[PDB]
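A short write-up of the structure that comes next.
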Amino acid sequence: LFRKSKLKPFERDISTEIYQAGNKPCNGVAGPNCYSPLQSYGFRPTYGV
Amino acid sequence: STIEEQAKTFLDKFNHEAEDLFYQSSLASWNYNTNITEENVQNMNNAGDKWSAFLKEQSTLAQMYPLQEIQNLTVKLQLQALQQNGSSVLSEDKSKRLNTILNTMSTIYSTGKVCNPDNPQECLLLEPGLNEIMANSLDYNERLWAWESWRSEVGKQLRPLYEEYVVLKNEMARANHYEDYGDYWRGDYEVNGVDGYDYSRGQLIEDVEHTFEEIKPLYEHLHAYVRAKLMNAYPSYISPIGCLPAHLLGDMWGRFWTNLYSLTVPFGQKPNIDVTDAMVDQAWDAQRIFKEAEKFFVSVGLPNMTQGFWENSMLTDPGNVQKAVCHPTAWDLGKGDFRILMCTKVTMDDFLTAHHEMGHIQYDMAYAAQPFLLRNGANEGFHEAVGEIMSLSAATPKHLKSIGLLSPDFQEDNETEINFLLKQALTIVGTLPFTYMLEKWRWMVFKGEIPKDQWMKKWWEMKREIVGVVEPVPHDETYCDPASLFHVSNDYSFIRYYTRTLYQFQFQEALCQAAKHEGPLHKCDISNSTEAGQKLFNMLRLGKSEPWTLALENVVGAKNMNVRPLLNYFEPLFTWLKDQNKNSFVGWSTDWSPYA
Ligand SMILES: *[C@@H]1O[C@H](CO)[C@@H](O[C@@H]2O[C@H](CO)[C@@H](O[C@@H]3O[C@H](CO[C@H]4O[C@H](CO)[C@@H](O)[C@H](O)[C@@H]4O)[C@@H](O)[C@H](O[C@H]4O[C@H](CO)[C@@H](O)[C@H](O)[C@@H]4O)[C@@H]3O)[C@H](O)[C@H]2NC(C)=O)[C@H](O)[C@H]1NC(C)=O
Ligand SMILES: *[C@@H]1O[C@H](CO)[C@@H](O[C@@H]2O[C@H](CO)[C@@H](O[C@@H]3O[C@H](CO)[C@@H](O)[C@H](O)[C@@H]3O)[C@H](O)[C@H]2NC(C)=O)[C@H](O)[C@H]1NC(C)=O
Ligand SMILES: *[C@@H]1O[C@H](CO)[C@@H](O[C@@H]2O[C@H](CO)[C@@H](O)[C@H](O)[C@H]2NC(C)=O)[C@H](O)[C@H]1NC(C)=O
Ligand SMILES: *[C@@H]1O[C@H](CO)[C@@H](O)[C@H](O)[C@H]1NC(C)=O
Ligand SMILES: *[C@@H]1O[C@H](CO)[C@@H](O)[C@H](O)[C@H]1NC(C)=O
Ligand SMILES: *[C@@H]1O[C@H](CO)[C@@H](O)[C@H](O)[C@H]1NC(C)=O
């Protein structure tokens, strides 16, 4: 859900580092302006198309 | 970097978790409402606690972004809603005290019961027996006593708790920047930041008063006609110039005058429009009714329901051990799931209710693309109005003839239109003064200008002034009559029922104009028309992304609510009532009192 820049065609990215958004570097810990980059789907049979 | 990018980053996270948590809480609520068990209640409590708790931290975290550095005006709306609706400012002891009082309010109202005099043998509840008695029984003593008994056994208990309740709510608004808890409600219609569309909180009071001034002649003429007809039922008790007794309105509080239709029919000899027997002859079931309702929406161009709606929604009472509430509701669980919860019988009312409920679902699907915090109507009135404009067209004889329930041999003349208009009048026109009266008094009591010792004193004084209804038994300050109302005890805003009614007739007049319809307004259909459908759909998809003044402009062309379409709808009834009131005095006298 969050990346510093775009991706070149036919490229993959697996690195998981805390995406800093605020000015202060939070040294890679969870908190304000420091979100984990990998979000999660949720799937249930009752969803709609 | 700048605040704007950081705020957008935070919003792009909040939306993701909000969707999932809302689904879990809403699904748990649906499970209990269709399956009444103790563990379902526990599931609601757990899911509700997580959703309530999650909103608390997000409200706390949103404080770090000052609102004066946002110029997009779209992020500001989301930030304002998030900060406001989950922020708590009272102390812990005061917070739990307010929660305990509110729980007491709901508990006493649900558990309240009154029964026959000097007989503790058998007793009944308000919903099963009291509603039926005031709607059907014509006994003067029974109606008067039951009206007095319920208020005595409910208002007296609720009086001191309301006095503590009004206080704590005031410091809640006082702690915030609002002047009083009354202004907190009036902030829903507030619009700021847009030139040519700004709406002030104080402007609403002036607008409401001005609108009610013009609709006075219609109400008093109807009141005079009602008084004359009711003279036949209770001659001795009713005075030709006094106010009507409060226990002879056909319901508990006189909110609706529907129950007086039989006693006040204009032409009883002529047949009434009814299709219940026609559906019985044609063997109509629940699915057929909803399919017919669905086809109506397709005929105007709106897309019809998905497969998930048909499989998941239930339309019939399960019966047996499976017990569920039969109150018609339209559920929007989010993430592409829409369901309708109601128990359906083969009646005209259920046929019309299907159209009314289906309107809410279509409105919900309209703004599915908007962000999570903006998935709502422009205000508290638009949502109700949308689901009511379509019930008007469904009941028109032309639509019934086109479907085929009504025989083509039916004809229309004086009485058919007059009877139909008067039946609508007793449901729509009558409730407007009652709603305005309750809201205005409740505004004054929260303002603090009225002392506690004059709460009941001023309450009845204005009842004989505007509503023109006099109480049948005097009451002191021990009673708390407004507390007997369901909405008052449960802390619900009541002004939405006054803005909604005036909104719906503005929409119907505009759509009928776009449909190139001619003739009387009350005979209008939009089934084949598609220009009306696309014009309506343009406003529906907006959601909360635009000020409600702009949304109103995009449909009718005005920046404020108006009363002309409502009067134009009932104009033929107004002329006939003027003819019938030639020999009847117009206006009620406040000096008369039924109890000597
Ligand atoms: C900010 O926070 C507040 C509260 O914390 C949230 O406000 C709630 O908003 C919802 C959405 O409108 C309100 O739900 C509405 O309640 C009305 C009150 O009805 C009560 O009484 C009936 C019995 O007569 C009960 O069945 C019902 O459950 C209520 O207890 C309903 O009348 C409304 O239903 C209307 O629409 C449906 C279609 O959706 C129609 O079918 C109905 O016939 C009816 O016309 C509606 O359900 C709720 O009351 C609000 N809470 C409070 C305390 O007022 C906001 O949602 C939140 N903002 C966010 C999250 O952004
Ligand atoms: C206020 O903020 C919102 C949200 O950040 C801005 O909405 C954004 O508007 C741009 C263009 O106006 C959208 O870009 C479009 O993206 C689609 C793909 O989704 C692409 O196909 C289009 O060609 C275009 O590039 C952007 O998606 C949209 N943001 C969101 C979340 O939908 C809005 O513009 C801001 N207000 C002002 C005045 O800038
Ligand atoms: C909208 O169009 C449909 C399609 O023609 C109309 O349905 C017809 O109505 C006439 C009555 O005027 C019937 O004789 C036909 O049998 C109907 N046909 C079908 C396929 O249902 C419908 O009446 C139109 N709506 C309005 C309000 O006129
Ligand atoms: C309702 O709850 C009971 C109790 O767990 C469960 O057995 C049942 O499957 C649920 N659903 C229905 C339709 O009864
Ligand atoms: C309405 O539903 C029918 C299925 O009964 C479907 O074929 C049709 O496409 C739907 N209408 C629209 C506009 O998609
Ligand atoms: C009934 O309608 C006709 C329309 O031609 C009108 O002439 C007549 O005056 C009406 N009667 C009443 C009592 O309104």
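Chain B is numbered as in Swiss-Prot; the shown residues are, in order, 19-614.
So this one's electron microscopy, 3.0 Å, going by the header.
Cβ atoms are placed via backbone N, Cα and C, with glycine included.
Swiss-Prot has this to say about the protein:
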- B:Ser19 to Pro: Increases slightly the interaction with RBD domain of SARS-CoV-2 spike protein (MUTAGEN)
- B:19-607: domain 'Peptidase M2' (DOMAIN)
- B:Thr27 to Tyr: Increases slightly the interaction with RBD domain of SARS-CoV-2 spike protein. In sACE2.v2.2; increases interaction with RBD domain of SARS-CoV-2 spike protein; when associated with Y-330 and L-386 (MUTAGEN)
- B:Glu37 to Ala: No effect on interaction with SARS-CoV spike glycoprotein (MUTAGEN)
- B:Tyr41 to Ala: Strongly inhibits interaction with SARS-CoV spike glycoprotein (MUTAGEN)
- B:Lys68 to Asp: Slightly inhibits interaction with SARS-CoV spike glycoprotein (MUTAGEN)
- B:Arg273 to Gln: Complete loss of enzyme activity. Does not affect amino acid transport activity of SLC6A19 (MUTAGEN)
- B:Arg273, B:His345, B:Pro346, B:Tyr515: substrate binding site (BINDING)
- B:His345 to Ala: Complete loss of enzyme activity (MUTAGEN)
- B:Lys353 to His, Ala or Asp: Abolishes interaction with SARS-CoV spike glycoprotein (MUTAGEN)
- B:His374, B:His378, B:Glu402: Zn(2+) binding site (BINDING)
- B:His505: active site, proton donor (ACT_SITE)
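Annotated features taken from Swiss-Prot, shown on the structure.
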{"residue": "B:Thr27", "record": "mutagenesis position", "Cβ within 10 Å": "17"}
{"residue": "B:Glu37", "record": "mutagenesis position", "Cβ within 10 Å": "13"}
{"residue": "B:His345", "record": "mutagenesis position", "Cβ within 10 Å": "9"}
{"residue": "B:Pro346", "record": "substrate binding site", "Cβ within 10 Å": "16"}
{"residue": "B:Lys353", "record": "mutagenesis position", "Cβ within 10 Å": "16"}
{"residue": "B:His374", "record": "Zn(2+) binding site", "Cβ within 10 Å": "19"}
{"residue": "B:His378", "record": "Zn(2+) binding site", "Cβ within 10 Å": "21"}
{"residue": "B:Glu402", "record": "Zn(2+) binding site", "Cβ within 10 Å": "19"}
{"residue": "B:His505", "record": "active site, proton donor", "Cβ within 10 Å": "15"}
{"residue": "B:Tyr515", "record": "substrate binding site", "Cβ within 10 Å": "20"}
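Each residue contributes its Cα atom, and for B:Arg273 (mutagenesis position) and B:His378 (Zn(2+) binding site) those atoms are 24 Å apart. The Zn(2+) site is defined by B:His374, B:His378, B:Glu402, and by the 8 Å test on Cβ atoms against their centroid, the other residues of the chain that qualify are B:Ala348, B:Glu375, B:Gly377, B:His401, B:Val404, B:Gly405, B:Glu406. If you count neighbouring Cβ atoms within 10 Å for each of the mutagenesis positions B:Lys68, B:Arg273, the highest count belongs to B:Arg273. When the alpha carbons of B:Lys68 (mutagenesis position) and B:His374 (Zn(2+) binding site) are compared, the span between them is 33 angstrom. Listed recorded positions: B:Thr27, B:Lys68, B:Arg273, B:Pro346, B:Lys353, B:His374. Those with a CB under 8 Å from a CB in chain A, in sequence order: B:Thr27, B:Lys353. Taking a Cβ distance under 6 Å to any atom of ligand 1 as the criterion, the recorded positions B:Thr27, B:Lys68, B:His374, B:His505, B:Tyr515 reduce to none.
Recorded residues B:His505 (active site, proton donor) and B:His345 (mutagenesis position) have their alpha carbons 16 Å apart, per Cα-Cα distance.
Counting every protein chain shown, the number of other Cβ atoms lying within 10 Å of the Cβ of B:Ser19 (mutagenesis position) is 9. Reduced to three states, the DSSP call for B:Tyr41 (mutagenesis position) is helix. Of all the recorded positions in the list B:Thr27, B:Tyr41, B:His345, B:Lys353, B:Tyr515, the shortest Cα-Cα distance to B:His374 (Zn(2+) binding site) is found for B:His345.
Non-local neighbourhood of B:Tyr41 (mutagenesis position): B:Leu351, B:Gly352, B:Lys353, B:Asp355, each in the same chain, at least six residues away, with C-beta under 8 Å from its C-beta.
Look at B:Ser19 (mutagenesis position): DSSP puts it in coil. In three-state terms derived from DSSP, B:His345 (mutagenesis position) belongs to neither a helical nor a strand segment and is classed as coil.
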